[PDB]
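These notes are about the structure you will find just below.
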Amino acid sequence: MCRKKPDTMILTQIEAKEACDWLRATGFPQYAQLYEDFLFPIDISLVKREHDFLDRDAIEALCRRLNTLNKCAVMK
């Protein structure tokens, strides 16, 4: 399957593995598990409402991984 750049094809897979390591190191090993289950396509406006305890900065940082996961979840 040679066609795309020999790094971007893996950048999309490290965007899942680094989300596992990031979500786990940050405080949320469950969000990684939810994507590693079957790539779950949630709305950030749902998890933002449930984690409204945290700052907008914590939600934007969490949203960086969750949006990346929720993105590959709608895009296979």
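All residue numbers here begin at 1 and follow the chain in the order shown.
Technique stated in the header: solution NMR.
Cβ atoms here come from the backbone N, Cα and C positions, even for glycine.
For the mutagenesis of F38 to G (Swiss-Prot position 475), Swiss-Prot gives this note: Abolishes interaction with EF1A1. The structure shown keeps the original residue. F38 (mutagenesis position) falls within a helical segment according to DSSP.
Annotation of the published mutagenesis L39 to G (Swiss-Prot position 476) in Swiss-Prot: Abolishes interaction with EF1A1; the original residue is retained in the structure shown. Shown in sequence order, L69, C72, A73, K76 are the residues of the chain, 6+ apart in sequence, with a C-beta less than 8 angstroms from the C-beta of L39 (mutagenesis position).
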